Amino acid sequence: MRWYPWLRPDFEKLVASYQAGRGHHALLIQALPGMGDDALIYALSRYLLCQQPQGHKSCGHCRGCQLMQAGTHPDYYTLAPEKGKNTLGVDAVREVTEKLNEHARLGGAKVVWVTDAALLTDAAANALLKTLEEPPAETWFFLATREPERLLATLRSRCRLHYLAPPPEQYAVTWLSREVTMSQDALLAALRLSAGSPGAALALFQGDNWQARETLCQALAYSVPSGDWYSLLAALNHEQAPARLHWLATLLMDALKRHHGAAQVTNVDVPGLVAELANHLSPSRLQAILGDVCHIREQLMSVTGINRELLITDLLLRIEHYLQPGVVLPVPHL
Amino acid sequence: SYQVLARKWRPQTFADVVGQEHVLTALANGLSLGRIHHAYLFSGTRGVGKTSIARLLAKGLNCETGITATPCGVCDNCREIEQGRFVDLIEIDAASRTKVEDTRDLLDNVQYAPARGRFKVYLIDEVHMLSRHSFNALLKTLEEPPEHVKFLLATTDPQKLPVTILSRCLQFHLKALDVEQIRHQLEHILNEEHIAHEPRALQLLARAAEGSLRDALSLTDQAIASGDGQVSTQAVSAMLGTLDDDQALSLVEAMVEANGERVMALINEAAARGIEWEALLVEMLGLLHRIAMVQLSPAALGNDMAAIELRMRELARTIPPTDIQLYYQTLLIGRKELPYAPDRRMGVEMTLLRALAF
Amino acid sequence: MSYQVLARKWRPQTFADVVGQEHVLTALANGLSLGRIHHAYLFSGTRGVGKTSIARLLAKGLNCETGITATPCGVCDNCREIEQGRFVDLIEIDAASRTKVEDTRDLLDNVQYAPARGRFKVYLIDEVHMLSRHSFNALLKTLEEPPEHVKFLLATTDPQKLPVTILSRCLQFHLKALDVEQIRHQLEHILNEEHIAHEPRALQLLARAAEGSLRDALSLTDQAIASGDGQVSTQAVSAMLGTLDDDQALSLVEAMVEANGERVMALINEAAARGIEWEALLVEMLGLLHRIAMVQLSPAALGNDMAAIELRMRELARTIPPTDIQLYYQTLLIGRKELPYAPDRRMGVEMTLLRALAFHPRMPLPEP
Amino acid sequence: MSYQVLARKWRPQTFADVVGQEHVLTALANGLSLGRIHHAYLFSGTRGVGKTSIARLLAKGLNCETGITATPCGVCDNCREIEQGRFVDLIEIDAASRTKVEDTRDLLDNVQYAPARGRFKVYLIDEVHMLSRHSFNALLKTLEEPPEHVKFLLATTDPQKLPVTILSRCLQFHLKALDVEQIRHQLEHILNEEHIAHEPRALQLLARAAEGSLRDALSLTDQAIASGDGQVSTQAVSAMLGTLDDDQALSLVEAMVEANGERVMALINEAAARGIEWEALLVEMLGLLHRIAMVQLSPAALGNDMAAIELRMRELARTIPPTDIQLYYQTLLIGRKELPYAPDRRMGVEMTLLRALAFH
Amino acid sequence: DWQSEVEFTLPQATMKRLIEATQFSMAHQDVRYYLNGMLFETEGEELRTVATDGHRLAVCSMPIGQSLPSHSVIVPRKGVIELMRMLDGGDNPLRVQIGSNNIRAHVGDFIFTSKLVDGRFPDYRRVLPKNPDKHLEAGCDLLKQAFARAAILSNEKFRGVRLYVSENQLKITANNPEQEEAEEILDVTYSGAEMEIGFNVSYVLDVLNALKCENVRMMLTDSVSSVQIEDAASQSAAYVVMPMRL
Ligand SMILES: Nc1ncnc2c1ncn2[C@@H]1O[C@H](COP(=O)(O)OP(=O)(O)O)[C@@H](O)[C@H]1O
Ligand SMILES: Nc1ncnc2c1ncn2[C@@H]1O[C@H](COP(=O)(O)OP(=O)(O)O)[C@@H](O)[C@H]1O
Ligand SMILES: Nc1ncnc2c1ncn2[C@@H]1O[C@H](COP(=O)(O)OP(=O)(O)O)[C@@H](O)[C@H]1O
Ligand code: BEF
Ligand code: BEF
Ligand code: BEF
Ligand SMILES: [Mg+2]
Ligand SMILES: [Mg+2]
Ligand SMILES: [Zn+2]
Ligand SMILES: [Zn+2]
Ligand SMILES: [Zn+2]
Ligand SMILES: [Zn+2]
């Protein structure tokens, strides 16, 4: 985890409520990946488990502070899936629930952090319902998610929903330029592909995934003028189908914006590719391709154990079929 | 011993329950007339009072002042049930305890006489989350329980319950609370708690909570937590990220004339202001509905938005009803699909751009 | 006093009490009269149709002290402890706790023992479909031939989940869901026997509300009695179920058909003040629309009820061609499906009705 | 006034009283008379086909004072002790009861000890396919070199789950499911001997409903007698079979294709009285239509699963153009899509069938 | 950091007796989390230990001679089991420290520490029957032997006996899922109406095992209320058994 500069005012807007004694026991933070919600949860937990706070901040070397730094605080709770799995089971939250019944070991607060509420199995959510609704005295909860709508309705009904607004685009561009050094168009592409999340832009740049984006761009430079989208297979099928499909769908979206002329698009680093996509493709075909790409990305994200390669190959074959004249194109309905 | 609005204002008598009169009347008359079932399933959406009504029924059933529809609230049993420390009221979470040994625990526990109260009451929450093993093994104990055992069930959705489970229990459907009932409850709570409030803020909070009082109280607590503990219109609007009719009307008039430049620029500006895309689509659908209203009957037009009725009437006049219906359907489908999009802004842009190509 | 629940108090105790299920009643009575008592029974039906009660009645008939009679004859000791739930010959076994063969074997090794003061050791393995395949094949041998004193009564809801091998060695008896008239007749019996005033319309609504079982009908009747003060009325039953007055929804569908907007608006904003949930308004309208569609299919599909508005059903069927009915039903169904995402439930219902108006097949809304 | 169950009261006692399985009976007789009996016999058939009856008769042939032969005798000591189920060394084991390798090993520790009576120690294991792999391997290891007076009899409904290596150790017999003629004749003989009034059409209905199993035929005969007071007429069996009818989806497809609205309404009301889930009914209707399309593509698309209603399916495939099949499949697909949001699904399924009938 | 809310300087054998009196009547992984433990209560010169699980109650109230403020805390099952595992029959003066959230015990040269269950233990006073009119006084060992004899054929899944109380004879009747009957008769001195009352023989046997006295007295009210069991010559500890439905 790491702290972010723009991230301070929200922390000040929550820790003040907690010092007033009127803070909700269950705070649900909605934030995109890389936004820094884990930073808020960890800092707030350190403040809560701190014995004598110093200006709503962790006070150096307190016994609570010492046990927080050591990571073995008896009254601190972390709920994360086992590293060999991506779901939080019934027993992981059940042990938390049954061991929360006892008093705080140090006589202070009892703070619980669920790393990602989206990963919670519906059974784990239903188990946590009772403890969220009526927690014992001096018990506080922290949940994080990309989108609260994906959560269980009765789960989020018991928590105060805080929102982490992404920083202004110019400020985010300045931060990215300070961290990584490249052209501003690449920074804009990363930001608008990351839905305004600069941490996700750092994650994209630091890894090799941006080079894979460049590879996909080249494969599209050959793919759209010849109707050879199947060749994009190797560009998409490397354990990152959601990300590559997101970039492709965003390229299609930018071409569609180029049709209904817009001042701003996402893929500003490749204007020529966007122009080629707009010129060589019918707008209805672009609609169908973008919708099918989004649906396939959703299916890849949702279903576990699915074959990425077969789905991407079928997607490419369907795009090829859509390219032919006289084909009936899908439209979202019902 | 601070408590948040919801639990701090949990109903304690049948007179403190907002709405749900159709089940409260039957419950009180069953308590008074001596007709008491052994199994009650209170089913409804979140934050409508299933747990509260179940606890009130538990209080009334075993009050030592006799089985009454109006529990005293000062007796030993009433206080112990209110605090949750009563032994004869066993509160079980079905998801937490869905196992063969837990079912056997229930089956051999129901055989012993109650320790303190008149009846041994089992309050199971989210009952639909039991396993089929647990449902089938608990059929008899819900069909013909002992004379001193009564069961209370509470599920968010009865459809996931076995139909044979539904057959052997008393179905209490809790309607989602009306906007006026919710707003009056917020007004009463804030007056009793000496918190300043504004009627517009209460209306916004009531509309934001989709007929659920717990959601209304959580949004209220958020409103107190932002803006020095006052429920004001500005604070509620900033918290909910809502926008007035001007921006949504400009968006709709841009979209209906297929002005891609204006629609895209307005969406960019809306993203810059950090507005709620879901709220933007909600205002879209509301304005389209009011356009169709004006189209149907000239007098069926709102009076609050008199400043923007000038363009409103013109747009309602110049657009066929079928096109308005198509725009409404497209925006509704986009709102439905919004959570599953790669980005919320990306999804709403998809919806609006699809609406443009009409 | 106590007023033991209708289901518990008014559970049948004789073959002269069970309503419906004429086939299984005749089979049991005739077989007991002839003395051809099979060792394995499979009562299969939906919930609340009488499998458990009929099985208890058969167990009573088998072990009457007077003799082997078709119906449970003069209720002697054994019969009256059976009806009290006390064991004379009734080993009531939930199959969910004995799915494993390690427990079915324990069950089987106890069968070879004479019953106490009874003529049979009647096993009531309920929800028998919940057993495991290993357990099925384990108790397969005992099913094919049990001891003379051991009878098997298996009751389940879905016989398709059963293996065909165990299905072979069982008398299969399927219990049809009871008709609404039989349910209403039984409820009237109960209310006359309980000295509680009742209204015919309320009983008809309750009987329709139950989906073919008398357990749901009895639970609903208890809820309606609680809604009243020891009586059931049309007002109380309608408020309990949430169903609105058919005149309102029928006027609304009439106005939608006639393609007038002002009447639709008047009807909907009057229905707003009556405290009827909007989704049920849409459900009632869709139900009516399908009712006219079925009337179009055949005059057989009108309904014994809905007589107060049957003439208008027939008139709407005569006037409107099936294509328009299909269009209206599709529009209303799509609107109901879209309702959760509308700005407001009333907003969604109003927009759905206005959409049906705008795309009216014969009189669409005027366009500029 | 016995009035015992006709199933076991009429179990075969001599090999000449077994209906069908003639080749198996001939092979057993030839092995018993002239050849040397194989050290292990496996039996595989359908439910209620005769497997355990044949195995018990073979065990009776093995242990008898007249010697190891096909038709040994009547009312002898060993034959009677087997027929009464009281025979000592005729071990009867349910495989599902003893799938554990430890219980199987304990069972296979008994082969060494000599038989208490007769000549051969016969083991009869039912549903042998359910044995665990370790237990199955132990059974093969004890079958490769059995004692000179120890023999194994195995039965199973589905032999496809048995590993191929079982063929290396035991001689297998497959019993063919009885046809309508054999079942009808055996039921006629049983009723004639029991002095039960009956009609040939009632017997034909019972045999067709039996679906090849004689135990099913006997159970249905018992139910028919119980309901009909011994008078087994055509109408009684027809009504009581209609009470047990579950071919509703097929009849719905047939009537909807024939544009028979009243028939579809009667059948859907009957299905409602059956308390069948509507989503399952619609998905199995879709499956039936898909199967019709596939068997239209190629006659081999059908299997033995639908070998009960294959005649009507072949007729439907022959008579219905593929375009109508595609239209009906699309109509039922959209009906299933719109079913959850419809009113009470009893009428949603109705109106989906209405839309299907509209294509007339 | 420790603020001793309640400090006991008590003989370790005394608290050994206290816990052994009420250890068995305890909840194991029960739904009611507050019952998964044992209540320590302090009233003047009296130390009380209460333990219940909804079917049993065991209270042991013993004077200690030292006056302390009234208090009530719940120690979890694991803590008291560990204490018993470590507690011995010696003369070391045990020292109990009661704080807001934790329990501590200085025992000779050992230290035992545990947390406390955050909850309120139910009031045991109302659990005790308020009309203990009927009295069955009989030798403890005779009752133990009779109950063990009647419980010989009782199954683990079905453990329960019916007491028929008459002028003098006490009848213990036990049945089983195998439907076989066991009956025992005792010459307990009694005077009252004939009655029938069913309890789990395991709980009653445990209650008798906790009573190392020559005879006991059972206080009874009616056929549907709980039964109290106590020493016929001492009031240091009482037990409550809830009847079973028949
Ligand atoms: N009918 C009602 N009257 C008053 N408050 C209510 C009502 N319904 C819900 N609430 C509020 O919601 C909070 C949670 O209510 P609860 O009864 O647990 O809802 P649920 O049915 O979803 O379990 C209560 O603490 C109370 O503040
Ligand atoms: N045929 C019937 N006649 C009368 N009452 C019935 C009948 N079937 C069901 N009931 C009602 O339902 C209650 C429970 O019926 P039950 O026999 O348990 O159904 P199940 O077959 O699902 O176990 C009975 O007490 C009775 O009131
Ligand atoms: N070939 C047959 N001849 C005579 N009776 C048979 C025959 N097949 C089945 N049966 C009848 O069915 C009953 C059970 O037969 P069984 O051989 O156990 O069938 P399975 O093959 O399923 O084990 C027998 O008691 C007998 O009445
Ligand atoms: F939040 Be509630 F119990 F549906
Ligand atoms: F036994 Be039934 F299904 F209620
Ligand atoms: F005994 Be068979 F296989 F039905
Ligand atoms: Mg609740
Ligand atoms: Mg067999
Ligand atoms: Zn600190
Ligand atoms: Zn009270
Ligand atoms: Zn009798
Ligand atoms: Zn012989």
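Residue numbering in chain E adheres to Swiss-Prot, whereby the residues present occupy positions 121-366 in order.
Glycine is treated like the rest: Cβ placed from N, Cα and C.
Among the mutagenesis experiments that Swiss-Prot reports, E:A133 to T is described with the note: Reduction of synthesis of beta*, probably due to mutation of its promoter. Classification of E:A133 (mutagenesis position) by DSSP places it within a helix.
Swiss-Prot lists E:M135 to L among its mutagenesis entries, and the accompanying note reads: 3-fold reduction of synthesis of beta*, probably due to loss of its start codon. The number of other CB atoms found within 10 A of the CB of E:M135 (mutagenesis position), across every protein chain shown, is 24.
Listed in sequence order, the residues of the same chain lying 6 or more apart from E:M146 (mutagenesis position) and placing their CB within less than 8 Å of its CB are E:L155, E:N156, E:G157, E:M158, E:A171, E:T172, E:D173, E:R197, E:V200. Among the mutagenesis entries in Swiss-Prot is E:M146 to L, noted as: No effect on synthesis of beta*.
Non-local contacts of E:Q149 (mutagenesis position) by the CB criterion (under 8 A, 6+ apart in sequence, same chain) comprise E:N156. E:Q149 (mutagenesis position) carries neither a helix nor a strand DSSP state and counts as coil. Swiss-Prot documents E:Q149 to A as a published mutagenesis change and attaches the note Mild defect in DNA replication, impaired loading of clamp on DNA, polymerase speed is wild-type. More severe replication defect and very poor clamp loading; when associated with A-24.
Among the mutagenesis entries in Swiss-Prot is E:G174 to A, noted as: In dnaN159; a temperature- and UV-sensitive mutation, displays altered DNA polymerase usage, chronically induced SOS response; when associated with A-66. E:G174 (mutagenesis position): 21 other CB atoms within 10 A of its CB, across all protein chains.
Put simply, E:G174 (mutagenesis position) is 28 Å from E:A133 (mutagenesis position) when counted between their Cα atoms. Taking 8 Å as the upper bound (exclusive) on CB-CB distance to chain B, the mutagenesis positions E:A133, E:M135, E:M146, E:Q149, E:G174 give E:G174 in sequence order. The two recorded residues, E:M135 (mutagenesis position) and E:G174 (mutagenesis position), have Cα atoms 24 Å apart.
Other Cβ atoms within 10 Å of the Cβ of E:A133 (mutagenesis position), summed over all protein chains shown, number 15.
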